[PDB]
Amino acid sequence: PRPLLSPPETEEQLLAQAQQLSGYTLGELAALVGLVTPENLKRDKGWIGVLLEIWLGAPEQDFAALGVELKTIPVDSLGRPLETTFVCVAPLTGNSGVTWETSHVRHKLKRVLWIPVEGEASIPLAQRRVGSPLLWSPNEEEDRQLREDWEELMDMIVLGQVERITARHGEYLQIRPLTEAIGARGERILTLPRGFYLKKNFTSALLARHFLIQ
């Protein structure tokens, strides 16, 4: 296959292109666009993203205005998620007044191109294969699941309790771990940078429905 030279202006072209990548390994795809494949993503957390973006044309930049977020999902040998999925940085400061409706999380997850990719540690990066892509939007239930988790997490941040957030917070979405934040007393604190992540139950559910369409 050949990478798109200009950003796609229709979801049809974006999806068709994504589909051309299925079956190929990351090494094969990286080589086809003159890119070297790192030994692991420890150094470049967003390497796979840079690569898929090149392929998907990411002439019509913001003009294309597709509003589609690309998200790769490392999966096991059975197509199941291996880890939580990073959504976006969690704002520890500012952004006061934000609500679920006006949140960057809801905005980022409005339209997503999910690309499953093998991710089991035993498989060298260059040998991991790309699976079948998904073009998704949360249904009413998924949006509710995210809203409730988002509201609980953000309220803690706004109340200066970011350091109190743990894996116990959030049924489908969590905030995972120096940057400035709001302290429990309103004092300014320095803490680990945080981010919003989708849990494996949420991403597994949407990946599963992809094989049950009728």
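Residues displayed in chain A correspond, in order, to Swiss-Prot positions 4-61, 67-185, 193-229.
We read in the header that X-ray crystallography, 1.7 Å was used to get this structure.
In case you wondered, yes, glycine gets a Cβ from its N, Cα and C as well.
Less than 8 angstroms from the CB of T28 (mutagenesis position) sit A134, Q135, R136, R137, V138, each of them six or more residues away in the same chain. While the structure shown retains the original residue, Swiss-Prot records the mutagenesis experiment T28 to L with this note: In TS7; temperature-sensitive.
Quoted from Swiss-Prot, the note on the mutagenesis of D157 to N is: In TS28; temperature-sensitive. The DSSP secondary structure for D157 (mutagenesis position) is helix. Long-range neighbours of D157 (mutagenesis position) (same chain, six or more residues apart, CB within less than 8 Å of its CB): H177, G178, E179, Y180, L181, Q182.
While the structure shown retains the original residue, Swiss-Prot records the natural variant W58 to S with this note: In strain: ECOR 67. In sequence order, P4, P6, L7, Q20, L24, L32, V36 are the residues near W58 (variant position), counting only same-chain partners six or more apart with C-beta under 8 A.
Here Swiss-Prot describes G60 to C as a natural variant; the accompanying note says: In strain: ECOR 13, ECOR 20, ECOR 26 and ECOR 70. Its own atom aside, the Cβ of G60 (variant position) has 19 Cβ atoms within 10 angstroms in the protein chains shown.
For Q135 (variant position), other Cβ atoms within 10 Å of its Cβ number 13. According to Swiss-Prot, the natural variant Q135 to K carries the annotation: In strain: ECOR 51, ECOR 52, ECOR 57, ECOR 59, ECOR 62 and ECOR 64.
For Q153 (variant position), the same-chain residues 6+ apart in sequence whose C-beta sits under 8 angstroms from its C-beta are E179, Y180, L181, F217. For the naturally occurring variant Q153 to R, Swiss-Prot gives the following note: In strain: ECOR 67.
Record note (Swiss-Prot), natural variant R155 to C: In strain: ECOR 35. The unchanged residue is displayed. Residue environment of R155 (variant position) contains 18 other Cβ atoms, counted within 10 Å of its Cβ in all protein chains.
In this structure the C-alpha atoms belonging to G60 (variant position) and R155 (variant position) are separated by 32 Å.
Classification of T28 (mutagenesis position) by DSSP places it within a strand.
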